[PDB]
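Below is one structure, written out as structure tokens; comments come after it.
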Amino acid sequence: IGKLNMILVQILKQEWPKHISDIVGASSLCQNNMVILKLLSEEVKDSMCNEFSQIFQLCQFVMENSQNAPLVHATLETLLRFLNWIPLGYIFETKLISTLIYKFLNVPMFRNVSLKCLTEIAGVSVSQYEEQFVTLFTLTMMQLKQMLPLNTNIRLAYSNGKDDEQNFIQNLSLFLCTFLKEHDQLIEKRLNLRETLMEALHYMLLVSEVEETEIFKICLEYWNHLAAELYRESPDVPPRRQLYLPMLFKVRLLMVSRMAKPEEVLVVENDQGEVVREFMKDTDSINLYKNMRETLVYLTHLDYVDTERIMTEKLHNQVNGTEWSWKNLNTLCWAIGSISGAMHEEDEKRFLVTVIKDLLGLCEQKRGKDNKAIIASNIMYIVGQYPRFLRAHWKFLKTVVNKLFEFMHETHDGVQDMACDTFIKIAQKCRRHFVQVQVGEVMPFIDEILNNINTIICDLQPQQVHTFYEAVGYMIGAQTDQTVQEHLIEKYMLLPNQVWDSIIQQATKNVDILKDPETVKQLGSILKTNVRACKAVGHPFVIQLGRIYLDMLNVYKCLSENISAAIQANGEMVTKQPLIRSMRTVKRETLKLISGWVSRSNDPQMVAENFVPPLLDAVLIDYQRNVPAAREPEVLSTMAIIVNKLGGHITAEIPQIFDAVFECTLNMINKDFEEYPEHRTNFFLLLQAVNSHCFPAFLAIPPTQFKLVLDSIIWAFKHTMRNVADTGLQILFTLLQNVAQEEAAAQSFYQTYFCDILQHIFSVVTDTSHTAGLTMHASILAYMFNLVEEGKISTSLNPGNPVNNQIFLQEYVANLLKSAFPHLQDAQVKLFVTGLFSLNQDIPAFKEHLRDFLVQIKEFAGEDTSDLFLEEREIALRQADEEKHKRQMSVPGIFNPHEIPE
């Protein structure tokens, strides 16, 4: 009856660790006891682990003397669960390995469970018990060779085998992988065990051929581990490498054959037999590609010549049609592109010359349209990942760019997108080579591209047009000479400028044209193109922005008027219409363009003098008057960026910005979280920017608005979600630091808000709802305690009567703690508060003392304290990730050339 099992599980859930005794009474209920132990193991450091000796003894006794196969099986799983907790002496001394490796591992009924148990034992890493580990692997290999001989075709067996056989293959792969990852070096030192190690490697190779993804992942883990270990030994032949040389070439050949699809490839063959664009993706694919690239890079570093020979031979076979196939070409080209940094430059020159020549020759050979789509994708993937080769050879750069322009006219879904992406990759990495007169050219290549820009882009859709314009913009940013850079920019934005001028000329005589959907779409596209061009070029783009500034804001105002009129005359439902969304998109792109240029600018005086006033006039009032659904969140982000950049030059306009934007947005955020997420983020970014750079503004706004600001900050760090709470802590700490630098303002602020902030912070801390930010709470509390202790406050906090601030604040904190935790005794709280004050000058000690207090309170309350140490665990994880990243950065080729800073 499962009801009894569920009742037992519930009883175990009732803090069993705090309070195996049942199985001590074990005597056909033995299988029931085993199932109960399995459930307990699922429910579950050193939780009286010595008591697990009872479980092991029962398991041994049942295993040795019981003939009931189901009972033995259930005991086998029960033992499998507890091998990680039973003391190592029992497993490594009580004849455990021998009994199941002999009696059960050969029996088909227990083969899977027995192998799984052996896998768990092999995973235990211990300095001693070396002889036991050696016996385990030497004995297991011989036993499994009898049933699964090395000559068996594991690929076919798994393909046609039943579930049991597939499970056995998976278990064998896991066992070999884990043991070798843990104890391979022990076997290598035994001279007589060379053949057994060779047989294990052979087994790993054969299993790798299995098509199923999980088995290949298991094998790839071990291959990556081995490749990493060999490479780190020595980036004569070293000892360990000399032992693995015969098998390395087979592993390399297998790895090249089965390479996974990179993310940069947007066109993939569909299993129906046709080539279609990529429309499905899985997080597992990225991890698989990362692991395969890492392993292949390590193997390439171990031997350049073999890798080059293998790839050249495969490519040559592809060219002559001996083994022509889409899958083979795809895998080979992905492998070639995935080692883009491993080889030295000198050898990379030859390899890439041959590869590019062969691929270009092959492109003109095949005739099918689908064939050119597959071939073209590989061509534009290889070249995209080898900017170093292109920068050195002008002819190949010219040829590849021309070929990309040719592919831009292909009438296929993914080829055009890949061509634009690869053009961005090439231009962004080879800037200076386009704006210079090369050896064999009469004028810079940028001039050729610009003069024929109309013909190149005729077949591209708007997104691809924007991508191409960004790519070309990256090329103009490298023209150092401003006198020529301005001419390049003027010729660069000629077509969008013509369309914009035509639209504005039409509007000037009949404003109704702005309501035509086609005109709105055209304006949106032009604004998107300008945004991308500004993102690429950078500061020198001001010439275009200054050209289209006033007209852009006039269009913004007209669109705002039209949308407001529509919403007013037909309600808030109209915001869902297509035309209204297009108009809002136009407004959004205007704001994004302004924000981008301002963030890239470096002349605050000119920006404040020329650009800010019209923007404020056009934007501020419209945001205030619009209904909550029609308010654009990008206004807050733009204002935050302008405040961050201009700093003191805009502090005089902060009162206007808050009067128009502040209170309206606050009422929109606090009522309910999910209503307006983006508005919240932008609003807090703007508030943080103002607090950091233009603090004196807070003294200019009326005191009621400052009260609202403080209420918003308080609501920020009392929120449930973490990130908004962290932002609130940061803003509050910065505000406390800033206010202390002004004499009268400091006294007024302390007298008005000092106690409330302490009360709120203590309420947050005691409730233990934001343990992630305990460090910030400690920092703020220490800061305020230092302020009071040093006498920086010249007026009594208590308004009833003058009194020393120290005594009053200590009593106040004691009262706060007593109310939060009524069971506390007076002396305990008094001592805690007395000790806390003395540590206000040492933030780590303050934090540790506060955490100790909370820990003891929780332990008395009987609540888990794990969450109270979240910061340390997060720091440990971050440090581990940083160390892993640092280690990889030292190995060329693991990171794409587009990921390494340059």
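By the numbers in Swiss-Prot, the shown part of chain A spans 127-145, 150-157, 162-178, 195-385, 401-1067.
This deposition comes from electron microscopy, 2.9 Å.
Keep in mind that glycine also has a Cβ here, set from the backbone N, Cα and C atoms.
As recorded in Swiss-Prot, the features of this protein are as follows:
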MUTAGEN   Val284 to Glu  Does not abolish Rex-mediated mRNA export
MUTAGEN   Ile337 to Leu  Does not abolish Rex-mediated mRNA export
MUTAGEN   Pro411 to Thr  Strongly abolishes interaction with Rex and RANBP3, abolishes Rex-mediated mRNA export. Does not abolish interaction with RANBP3; when associated with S-414. Abolishes Rex multimerization; when associated with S-414
MUTAGEN   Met412 to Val  Does not abolish interaction with Rex and RANBP3, and Rex-mediated mRNA export
MUTAGEN   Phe414 to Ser  Strongly abolishes interaction with Rex and RANBP3, abolishes Rex-mediated mRNA export. Does not abolish interaction with RANBP3; when associated with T-411. Abolishes Rex multimerization; when associated with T-411
MUTAGEN   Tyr454 to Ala  Does not abolish Ran binding activity and nuclear export complex formation
MUTAGEN   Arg474 to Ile  Strongly abolishes interaction with Rex and RANBP3, abolishes Rex-mediated mRNA export
MUTAGEN   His481 to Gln  Strongly abolishes interaction with Rex and RANBP3, abolishes Rex-mediated mRNA export
MUTAGEN   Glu513 to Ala  Abolishes Ran binding activity and nuclear export complex formation. Abolishes Ran binding activity and nuclear export complex formation; when associated with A-553 and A-554
MUTAGEN   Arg553 to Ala  Enhances Ran binding activity and does not abolish nuclear export complex formation; when associated with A-550 and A-590. Abolishes Ran binding activity and nuclear export complex formation; when associated with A-513 and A-554
MUTAGEN   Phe572 to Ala  Does not abolish Ran binding activity and partially abolish nuclear export complex formation; when associated with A-525 and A-568
MUTAGEN   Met583 to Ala  Enhances Ran binding activity; when associated with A-590
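Counting only same-chain residues at least 6 apart in sequence, those with a Cβ under 8 Å from the Cβ of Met412 (mutagenesis position) are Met348, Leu351, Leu355. Here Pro411 (mutagenesis position) is compared against the mutagenesis positions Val284, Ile337, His481, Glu513, and the shortest C-alpha distance is to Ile337. Using a 10 Å Cα-Cα cut-off from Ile337 (mutagenesis position), the mutagenesis positions that qualify among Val284, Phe414, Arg474, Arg553 are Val284. The Cα atom of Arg553 (mutagenesis position) lies nearest to that of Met583, taking the mutagenesis positions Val284, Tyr454, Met583 as the candidates. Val178 and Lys195 bracket a stretch of 16 residues that the deposited model omits, and the distance between their Cα atoms is 11 Å. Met583 (mutagenesis position) has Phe572 nearby among the mutagenesis positions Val284, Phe414, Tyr454, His481, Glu513, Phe572, counting only those with a Cα within 10 angstroms of its own Cα. All protein chains shown were included, and the count of other CB atoms within 10 Å of the CB of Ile337 (mutagenesis position) stands at 19. The Cα of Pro385 and the Cα of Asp401, which border 15 unmodelled residues, are 13 Å apart. Closest to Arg474 (mutagenesis position) in space, going by CA atoms and restricting to the mutagenesis positions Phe414, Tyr454, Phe572, is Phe414. Note that 4 residues are not built between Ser157 and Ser162; their Cα atoms stand 9 Å apart. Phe572 (mutagenesis position) sits 24 Å from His481 (mutagenesis position), taking the Cα positions as reference. The sparsest Cβ neighbourhood within 10 Å, among the listed mutagenesis positions (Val284, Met583), is found at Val284. Geometry remark: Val284 (mutagenesis position) versus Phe414 (mutagenesis position), CA distance 27 Å. Across the structure, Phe414 (mutagenesis position) and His481 (mutagenesis position) are spaced 19 Å apart at their Cα atoms. A count of other CB atoms within 10 A of each Cβ picks out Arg553 as the most crowded of the mutagenesis positions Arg474, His481, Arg553. With respect to their backbone Cα atoms, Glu513 (mutagenesis position) and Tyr454 (mutagenesis position) stand 22 Å from each other. Spanning 4 unmodelled residues, the straight-line distance from the Cα of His145 to the Cα of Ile150 measures 11 Å.
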